[PDB]
Structure formats: C-alpha cells, structure tokens
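*Asks:* Encoded as structure tokens, here's the structure I'll be asking about.
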Amino acid sequence: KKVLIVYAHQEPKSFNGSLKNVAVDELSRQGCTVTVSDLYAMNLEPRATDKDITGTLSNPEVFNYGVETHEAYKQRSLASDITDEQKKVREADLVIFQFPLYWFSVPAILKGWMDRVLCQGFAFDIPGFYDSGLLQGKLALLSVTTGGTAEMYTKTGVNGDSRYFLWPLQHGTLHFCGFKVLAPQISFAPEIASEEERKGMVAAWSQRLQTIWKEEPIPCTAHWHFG
Amino acid sequence: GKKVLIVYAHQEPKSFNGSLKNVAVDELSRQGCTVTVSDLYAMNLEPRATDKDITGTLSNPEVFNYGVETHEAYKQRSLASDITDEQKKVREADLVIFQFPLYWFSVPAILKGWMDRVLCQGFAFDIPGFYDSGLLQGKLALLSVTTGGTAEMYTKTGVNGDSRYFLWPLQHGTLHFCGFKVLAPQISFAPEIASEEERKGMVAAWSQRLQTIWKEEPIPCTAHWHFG
Ligand SMILES: Cc1cc2nc3c(=O)[nH]c(=O)nc-3n(C[C@H](O)[C@H](O)[C@H](O)COP(=O)(O)OP(=O)(O)OC[C@H]3O[C@@H](n4cnc5c(N)ncnc54)[C@H](O)[C@@H]3O)c2cc1C
Ligand SMILES: Cc1cc2nc3c(=O)[nH]c(=O)nc-3n(C[C@H](O)[C@H](O)[C@H](O)COP(=O)(O)OP(=O)(O)OC[C@H]3O[C@@H](n4cnc5c(N)ncnc54)[C@H](O)[C@@H]3O)c2cc1C
Ligand SMILES: C[C@@H](c1ccc2nccn2c1)n1nnc2ncc(-c3cnn(C)c3)nc21
Ligand SMILES: C[C@@H](c1ccc2nccn2c1)n1nnc2ncc(-c3cnn(C)c3)nc21
Ligand SMILES: [Zn+2]
Ligand SMILES: [Zn+2]
C-alpha cells in the first residue's frame, strides 16, 4: 500500500509537524510506501496562472484556466511541479492531508495544491465525478488542527459543527474527484490543551494509523455533514 | 461619500468575472462612490503564510508560529508592506465586494491568501473581539461568485448541495468572525453553459442590484440561515 501525505505547516516542531512525522513513522513501520509533499519547504506555487501550461496556449488572446489546463493535461504540457504531484497522487492508495485550520478551511498554499493538481482530465471529467470520479479506488483523510475548542465547534457552539466546514473539502473536492473519504482526524485546540492532552491526541493518531486499512469510508452526503 | 473595495480574483480581464467587476466599478463610480480594486493576479499577491510577512525581531525565533508572530507584528507595525497596504484599503472601506469564480466550493487560493494574510489578529479580530464584537464591525461584505455548476446542481436535492452550504466558511467563518455584516451573496450560476442573452441578464441584474445596494439590510449570518 502507498500513502501520500500532503503537509502544510511552516514549522517542523509544530503539533502539525509531530502528526506528520508520526504518520511517516507508523506507516513506514507497517511496510507502506510513503511520500510527503511538504508544501512550504517546496515553496509550492499556489496561484492558478498561465505559467501552469508549458508551450503555446490553445487560445492565447483570452485565457481560460480551466479550459487550458484540461487541454494541457491531454497534451502532457502541464508545468513539472503539477505533473510531479499528479504522479504521486496517481500512485497513492491513500492521501492524508495534514494542516492547521485557516479561516474554516485549508491554508492557501494547500488550497493552491488542490486548485492546480486536481485538474480536469486527471481528477475528474464529464462524465466522471463524485462516485464516477477519476480517482475512484483511492482514500482521502483530513487530519486537521484547530485553535477553536471542541465546544466551540458544535451545533449550539459559536463556530457551528465541525462537519459544516468539512463540506467544501470532503464533498466539494475529495468526493467530487472520486475519493472515498475516511473519517476526519480533528485535533482540537492543541495550543490551549495541556501537554498530557496533546500526547493523548498524538497517541490516538498513532493508534488509528495502525488499523487505517481496515476502516470503512464515511457516507459523504449532505445528511452526514448537516444532520 | 461611501467607499467600496473590490477584491477581485480572475486571471483574464475579458472574463465574465471581469465584466462583473467592471460593471461594479462603472455603476458605483456613477453614484459618486469612492472605488478601489485589488486585482490580486495583476498584483501577483503572495498567498503563502510565511515568516517573510514579518519585518522585525520575532517573539520566538527558534519555533515559528505564524498566528502569534503576525499578531505581535501588527501591534509593532512590522508587517510586510503588501499586507499593510491592503489593511489600509479595508480600514477605509464601508463595503468590501469579493468577486471570484468558485474554486473547489471556495475562493481561489490567491484570494484565500489575501484572507489568511490580511485579516490578522489585532486588525480583523481579537480575543475577545470576534463575531459581533469583531474589529471590522460597522463594515459590509458581499460575495459575488460565479460557478461552473448550475442552479439545480446547487440545491438540497442537487448533487452539489445547497449553495448556502459552501458560503458558511466564507460568510460566517471569515467575514462574520471579523465583524462584517454580510449582504446577500450574488451568485451568477453557470455562465459558460448559459446563452449570451442569459449572460447579459446576469450582468444587468448585478448592475441593477448595485443601484440600490446602500438601502439593503445585511442577512442574519447564522447557522439557521445557512442550514435551516
Ligand atoms: C491565518 C490563520 C487562520 C486561522 N483560522 C482558524 C479558524 O478559522 N478556526 C480555528 O479554529 N482556528 C484557526 N486558526 C488557528 C490554527 O488552526 C491553530 O493555531 C493551529 O491549528 C495549531 O496547530 P499548530 O500545529 O500550529 O500548533 P502549535 O502551536 O505548533 O502546537 C501547540 C503546542 O504543541 C506542542 N507540541 C508539538 N509536538 C508535540 C508532541 N509530540 N507532544 C506534545 N506537544 C507537542 C508545541 O511545541 C506547542 O507548544 C488560524 C490560524 C491562522 C494563522
Ligand atoms: C481550479 C478550478 C476549480 C473550480 N472549482 C469549481 C467548483 O468547485 N464548483 C463549481 O461550480 N465550479 C468550479 N469551477 C468552474 C468555475 O467556477 C467557472 O469556470 C467560473 O466560475 C466561470 O467564470 P468565468 O468568469 O471564468 O467565465 P468565462 O469563461 O470568463 O465566461 C463565459 C463566457 O462569457 C463571456 N462573457 C464575458 N463577459 C460577458 C458579458 N458582459 N456579456 C456576455 N458574455 C460575456 C466570455 O467571453 C465567455 O465566453 C472551477 C474552475 C477551476 C479552474
Ligand atoms: C483561536 C480560536 C479561539 C477564539 C477565541 C477564543 N476564546 C477563548 C479561546 N479561544 C479560541 N479560534 N476559534 N475560531 C477561530 N477562527 C479563526 C481564528 C484565527 C484566525 N487567524 N488566527 C491567527 C486565528 N481563530 C479561532
Ligand atoms: C464543470 C461543472 C459541471 C459539471 C457537470 C455538469 N453537468 C451539467 C452541468 N455541469 C457543470 N462543475 N460542477 N461542479 C463542479 N465542481 C468543480 C469543478 C471544477 C472545474 N475545474 N476544477 C479543477 C474543478 N467543476 C464543476
Ligand atoms: Zn460527498
Ligand atoms: Zn455568521
């Protein structure tokens, strides 16, 4: 089994850093093939621009990013950074995303990865989205840290249920491309939590990774996310 | 004399998004509003949250915490000039319009970068000082979004779910959290699939709405509004 970890934190000693390393350690220990895209260390280009196609653009007078990258994929003309990430995803049976929550979503660097890597022809098609997505057969999993407490992330809480913010990512992106989505790993409020609680959150993540291949995916539906 | 900031995120001036931005500029300018546009792609705005965003001595130089460092940087007036210039535009604005195509049920990463880097602690919010006590209280925000998906795809029964589901992180999680009152979103569904005559109608509808934009009340930005 082959695992891609897409990681988006600036600081290796971070709680996010620890969770990534524990995933590398434990998956490597089981005998999985492990790859890590450390996006900040790669200085990954997040912007969707014409630099993402290498050669003459199909319509040079009026640039349409969606249309041009789809044609570029079919012609094998995408920038090498995109195509290298596409190779890693194509080979991967499981893709883990490790990141701190930025404005109820992924950090922009990781948003850029999503925007640029998962292009038409590679991740989806028409037809070929949701259960018919082109990355069907693969598993995705969001491992997210938050500043907000668990109690803030409830239906009655001030931020709403944590499942509300997962919708664009799990359904809108991952399910749309054909991933089956495993339950998210949410490590609430490591900054506020005690060191002993932090250790428990890391141990729980380690523990889960031991049996990750036997898990069932969630039913990625409106009903799951919104009750 | 009302002041409008348009944060615009499309690569191509002749785009449908471009047209909507220009019509907003034209119509708001015609009313006598002060109009400013942050064209993010033309500015080549840095989207990445890195240590380059602080120009000064870091509170903890051995272990970098972006949140903690940018908060201290704001108080010390030590943020990168691109951040502080956008902060000035927002501080002056009475209304901030965001114009963008929907990218993966959200904003394009360039615009996500603007949100991550501009709306830092001390400027946009504080602890306490968020949601109704946010530091940008008194201001209005409005999302003008285009989609590839049809209106019918963006319903509760539809395959993408209700459009209000994807607005939650943006309107509540970001804008409300900073103290903006949120005006109803402008959603221009599926311009690529629509006929030219339908496209013209969608632009004219946006123009028409902007004529009376100052008499509108904000939505109640609640869980109940988005999910009820
Ligand atoms: C632009 C921006 C937007 C944000 N938006 C949101 C939002 O919308 N909603 C929200 O809830 N939050 C938000 N946050 C907060 C953010 O999600 C948290 O700060 C982040 O998730 C914390 O993760 P971290 O890895 O940086 O924690 P850290 O600060 O790195 O970790 C906390 C502590 O854990 C320690 N640690 C590391 N490894 C271990 C280990 N193995 N065992 C024990 N302890 C360890 C660290 O040394 C540190 O003391 C935002 C932050 C920023 C900068
Ligand atoms: C990375 C990526 C992710 C995406 N994710 C999503 C998603 O999650 N959900 C989703 O629904 N969609 C998604 N899309 C699709 C995207 O949202 C649409 O392609 C976009 O919203 C359409 O806006 P546009 O301005 O690019 O349209 P354009 O292609 O610019 O416009 C369509 C046509 O209108 C014409 N036009 C321009 N101005 C006028 C005018 N004044 N009058 C008449 N005609 C005019 C143009 O010439 C053009 O032929 C994604 C696209 C990309 C590239
Ligand atoms: C940090 C966390 C939070 C907010 C208030 C609070 N009072 C006691 C504990 N608290 C924790 N929080 N909860 N929702 C959030 N949304 C956004 C952010 C945020 C945005 N930028 N940064 C640096 C943090 N922080 C958020
Ligand atoms: C293309 C558009 C779409 C797909 C199917 C369909 N049938 C009738 C109209 N339709 C419109 N669409 N609908 N939801 C989408 N979500 C995402 C994307 C997309 C485009 N580029 N990328 C990278 C994602 N496109 C999307
Ligand atoms: Zn789903
Ligand atoms: Zn709200």
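Chain B is numbered as in Swiss-Prot, which gives 3-230 for the residues shown.
Recorded method for this deposit: X-ray crystallography, 1.9 Å.
Positions of Cβ are set from backbone N, Cα and C atoms, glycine also.
Under the heading FAD binding site, Swiss-Prot lists B:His12, B:18-21, B:104-107, B:148-151, B:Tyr156, B:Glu194, B:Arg201. As annotated by Swiss-Prot, substrate binding site applies to B:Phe127, B:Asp128, B:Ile129. The Zn(2+) binding site annotation in Swiss-Prot covers B:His174, B:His178, B:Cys223. B:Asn162 to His appears in Swiss-Prot as a published mutagenesis result, with the remark: Loss of activity toward CB1954, no effect toward menadione.
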*Asks:* Which of these binding-site residues, B:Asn19, B:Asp128, B:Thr149, B:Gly151, B:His178, are close to chain A by Cβ (under 8 Å)?
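*Replies:* Among the binding-site residues B:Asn19, B:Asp128, B:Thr149, B:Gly151, B:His178, not one has a Cβ sitting under 8 Å from a Cβ of chain A.
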*Asks:* What are the sequence-distant neighbours of B:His12 (FAD binding site), meaning same chain, six or more residues apart, C-beta distance under 8 angstroms?
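*Replies:* B:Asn19, B:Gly20, B:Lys23, B:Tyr43, B:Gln101, B:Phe102, B:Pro103 - these are the non-local Cβ neighbours of B:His12 (FAD binding site), listed in sequence order.
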*Asks:* Sort out the sequence-distant neighbours of B:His178 (Zn(2+) binding site) for me: same chain, 6+ apart, CB within less than 8 Å of its CB, listed by position.
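*Replies:* Expected: B:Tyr133, B:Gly136, B:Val184, B:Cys223.
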*Asks:* Given the Zn(2+) site residues B:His174, B:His178, B:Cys223, which other residues of that chain have a Cβ within 8 Å of the mean position of their Cβ atoms, reported in sequence order?
*Replies:* B:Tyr133, B:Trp170, B:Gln173, B:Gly175, B:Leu177, B:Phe179, B:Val184, B:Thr224
*Asks:* Run through B:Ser21, B:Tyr105, B:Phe107, B:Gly151, B:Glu194 for me and report the binding-site residues whose CA is within 10 Å of the CA of B:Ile129 (substrate binding site), in sequence order.
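*Replies:* Among B:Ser21, B:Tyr105, B:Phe107, B:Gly151, B:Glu194, not one has a Cα sitting within 10 Å of that of B:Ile129 (substrate binding site).
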*Asks:* Reduced to three states, what secondary structure does DSSP give B:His174 (Zn(2+) binding site)?
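*Replies:* It is helical.
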*Asks:* Which of these recorded positions is closest to B:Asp128 (substrate binding site) if you go by CA atoms: B:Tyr105, B:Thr149, B:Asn162, B:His174, B:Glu194?
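*Replies:* Result: the closest of the recorded positions to B:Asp128 (substrate binding site) is B:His174.
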*Asks:* Tell me the coarse DSSP state (helix, strand, coil) of B:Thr149 (FAD binding site).
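*Replies:* Reduced to three states, the DSSP call for B:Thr149 (FAD binding site) is strand.
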*Asks:* Please check each of the binding-site residues B:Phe107, B:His174, B:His178 and report the ones with a CB atom less than 6 Å from an atom of ligand 6, ordered along the sequence.
*Replies:* B:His174, B:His178
*Asks:* Check the recorded positions B:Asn162, B:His174, B:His178, B:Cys223 for any whose Cβ is under 6 angstroms from an atom of ligand 2, and report them in sequence order.
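*Replies:* Result: none.
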*Asks:* Could you check which of the binding-site residues B:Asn19, B:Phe107, B:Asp128, B:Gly151, B:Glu194, B:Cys223 have their CB within less than 6 A of ligand 4?
*Replies:* B:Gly151
*Asks:* Could you check which of these binding-site residues, B:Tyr105, B:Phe107, B:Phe127, B:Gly151, B:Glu194, sit within 10 Å of B:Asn162 (mutagenesis position), going Cα to Cα?
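*Replies:* Checking Cα-Cα distances against B:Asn162 (mutagenesis position), the binding-site residues within 10 Å turn out to be B:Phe107, B:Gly151.
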